[PDB]
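J.: If you scroll down you'll find the structure; I have some questions about it.
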Number of protein chains: 2
Amino acid sequence: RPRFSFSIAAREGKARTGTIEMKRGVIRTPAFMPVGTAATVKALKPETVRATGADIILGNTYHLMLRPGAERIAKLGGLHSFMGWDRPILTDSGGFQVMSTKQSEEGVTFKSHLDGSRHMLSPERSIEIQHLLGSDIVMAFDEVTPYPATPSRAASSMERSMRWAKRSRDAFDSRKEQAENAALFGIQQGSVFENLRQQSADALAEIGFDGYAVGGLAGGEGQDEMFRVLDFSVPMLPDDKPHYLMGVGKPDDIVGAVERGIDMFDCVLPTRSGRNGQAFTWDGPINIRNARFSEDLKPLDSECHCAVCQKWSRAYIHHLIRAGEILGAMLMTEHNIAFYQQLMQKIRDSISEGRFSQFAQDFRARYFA
Amino acid sequence: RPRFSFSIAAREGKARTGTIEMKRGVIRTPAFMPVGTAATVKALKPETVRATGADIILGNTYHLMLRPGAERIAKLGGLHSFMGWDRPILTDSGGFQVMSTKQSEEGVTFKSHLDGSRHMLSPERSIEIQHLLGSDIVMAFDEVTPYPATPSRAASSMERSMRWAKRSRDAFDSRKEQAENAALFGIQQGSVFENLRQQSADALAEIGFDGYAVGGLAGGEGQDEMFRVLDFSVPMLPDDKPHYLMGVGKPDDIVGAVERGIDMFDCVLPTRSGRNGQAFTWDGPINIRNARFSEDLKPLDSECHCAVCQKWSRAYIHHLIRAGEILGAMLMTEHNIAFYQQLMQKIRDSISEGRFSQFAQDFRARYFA
Ligand SMILES: NCc1c[nH]c2nc(N)[nH]c(=O)c12
Ligand SMILES: NCc1c[nH]c2nc(N)[nH]c(=O)c12
Ligand SMILES: [Zn+2]
Ligand SMILES: [Zn+2]
């Protein structure tokens, strides 16, 4: 396999389906990436993550640098070896967690929430950490402006992000092993403003990246506004490269974003809300803690092919979650990630067959019935 | 398979190895039974429990009656179906948790620690709950005297326990489906007193049970005293039936107890201490939280055949446990239960080959080096 190759096999309107080939494996798109916060997809062995259908997982640079440490992971053989996942890993840059402390044009300094120790992030240090981890898809370090943002502040943050995108590009390229084996994605900023999104897209395309993320969304704006911004923002990006919507999201957000040209997604929703008792179903989410499930012998979802729905009832999972049992988190998480992967597979198949618009309509009618 | 058949294949001194055949499966002895508190062996799917080598698991009557409820489990198809374990299950009677609230010759009434609701246990109700759960090995309901106990109080509790053993026998026998498909074990009491242990053994043998537990030990007395009581107590029990030491224990306790004629064990140690960071190894226990393991690439144990030791390092598990990650509990628990099963297999093989005394000596020399 090549370092990086994105091929589009089929299209329907703005939606695309295809593959990204990388040294560690093939990624089917549109793709959902389970989030591995601190070198684990919470409550799942990597083999279980793979069995759900995941082709790639996300690791968080900010968290890994705090614990167990980037240099430590490198000494131990890199993130893949450390956690036992041998397929591609995308790492975020830290820009989001920095927003979520001294800031300057050079970068940011901040105190660890775990120990109070002082840490620094910059385009150069973020790229270095992602190298030490050994990630396959490296994200440029950006400045993420909060929502809502004034036009002036959105412009200033976008302009800084573009300067930092060039610094990220140069840092990545200067490291031979990284440049030859990994890929680098740029991140579009500009808040909700069309002119700023255009300037950002133009700057990123001039620099040149392997993929382009739409940054700064899902920050409080709501679905209608997010979709409106995607309507104009995604077509600004190079058509022949993957389009990644960071930190999205709910199943309906994913379907609508694919309709608008997005190829890649990550979010903590299926894992985090799984541990809290929320299970995704084709008829919409349910909260398994609800007393109505205490004697319900049906599986979490009636059609789901996952191992949890093959083997255990709602009633059992209800009991586990109510009791605070670890197995409850395990089963809920496996089902939710499997559900997300089945959603992505239905999306890919429907685009390939030219019936994605119908799928989206049918999905929504049932999910929100 | 028959309802119950215990066969002894080989002996060495007081130690025995063999099999218990039951309708749901064969149990190799000496056996270790992982503890499923509230219908789950904590942090493990039943298939993982089985893969470690477990032939039977324990369920706690006291906890299950409080949550999710015995009648509820029965309505849902019984404990095996509910939790997805199709092999034998032994249920304890509740006598221990009652000690751990109004007491009388009829039984005990108590308040739920979860809800404050009032509950009752008696020989008849305990046997009924174990029936509703559908367990394969049912334990008689006893009164467990605290350690230390005066001779008078030990005698009174033992005598009550024997009256309750007869009531348990009669309750079990009066329920056709239970009598025909499950087995019933009696529990010897008498604290540390030889004459009381003899009276108890004689009473239980007169009533007649499928198996005999040594109750009331591991209550604070320490290993030397426990071994001393086992020295005289186990030979009092019928030789041709299984001997079960309840709530034991550490690997060295197990080896010494097998040397004294015990066939079955259960304890929360490998699961509970696994979640806390303690990992069992042939060179003794380690606490994986210790900073010395932060960059240790070796598996938890150098010889262990378990999947955790095949795939992940001490350094990784150290990180997971320090971070409070669920996967840490999962991996520690799987390894510890697998370690216990490998210990039982080495015990069985060494007895079968007439080299158990040597095995015990070699095990101790290395474990305590
Ligand atoms: N939802 C926006 C988002 C999530 N994660 C991110 N990481 C980075 N570096 N930038 C971003 O804009 C975002
Ligand atoms: N270690 C003693 C023990 C553990 N569990 C028990 N359960 C019962 N019914 N009786 C007992 O004596 C014990
Ligand atoms: Zn499912
Ligand atoms: Zn192991």
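Here chain B follows Swiss-Prot for its numbers: 11-110, 115-383, in order, are the residues you see.
Structure determined by X-ray crystallography, 1.4 Å.
Every residue, even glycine, has its Cβ placed from backbone N, Cα and C.
Relevant sequence annotations retrieved from Swiss-Prot are reproduced here:
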ACT_SITE  B:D102  active site, proton acceptor
ACT_SITE  B:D280  active site, nucleophile
BINDING   B:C318, B:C320, B:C323, B:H349  Zn(2+) binding site
MUTAGEN   B:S103 to A  Strongly reduces activity
MUTAGEN   B:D156 to A  Abolishes catalytic activity
MUTAGEN   B:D280 to N  Abolishes catalytic activity
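Just tell me what is around each of these and how deep it sits.
T.: In the three-state DSSP classification, B:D102 (active site, proton acceptor) falls within a strand. On its own chain, B:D102 (active site, proton acceptor) has B:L68, B:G69, B:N70, B:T71, B:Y72, B:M153, B:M260 as residues at least 6 apart in sequence with a Cβ closer than 8 Å to its own Cβ.
Packing around B:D280 (mutagenesis position) is summarised by its Cβ count: 22 other Cβ atoms lie within 10 angstroms of its Cβ, all protein chains included.
Cβ neighbour count for B:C320 (Zn(2+) binding site): 22 (other Cβ atoms within 10 Å of its Cβ, all protein chains included).
Within its own chain, B:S103 (mutagenesis position) has B:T71, B:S140, B:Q144, B:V152, B:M153, B:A154, B:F155, B:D156, B:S182, B:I201 as residues 6 or more apart in sequence whose C-beta sits under 8 angstroms from its own.
B:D156 (mutagenesis position) falls outside any helix or strand according to DSSP and counts as coil.
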J.: How many Å separate the Cα atoms of B:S110 and B:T115 across a gap of 4 unmodelled residues?
T.: 11
J.: I'd like to know which of the recorded positions listed (B:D102, B:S103, B:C320, B:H349) lie near ligand 2, counting only a CB under 6 Å away.
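T.: Result: B:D102, B:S103.
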J.: List those of the recorded positions B:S103, B:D156, B:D280, B:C323 whose Cβ lies under 6 Å from any atom of ligand 4, in sequence order, or write none if there are none.
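T.: What lies within reach of ligand 4, judged by Cβ under 6 Å, is B:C323.
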J.: Rank the recorded positions B:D156, B:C318, B:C323, B:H349 by the number of other Cβ atoms within 10 Å of each Cβ and report the first-ranked residue.
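T.: By the 10 Å Cβ neighbour count, B:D156 comes out on top.
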J.: Can you list the residues of the same chain, besides B:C318, B:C320, B:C323, B:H349, whose Cβ falls within 8 Å of the Zn(2+) site's Cβ centroid?
T.: B:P313, B:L314, B:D315, B:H319, B:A321, B:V322, B:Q324, B:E348, B:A352, B:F353
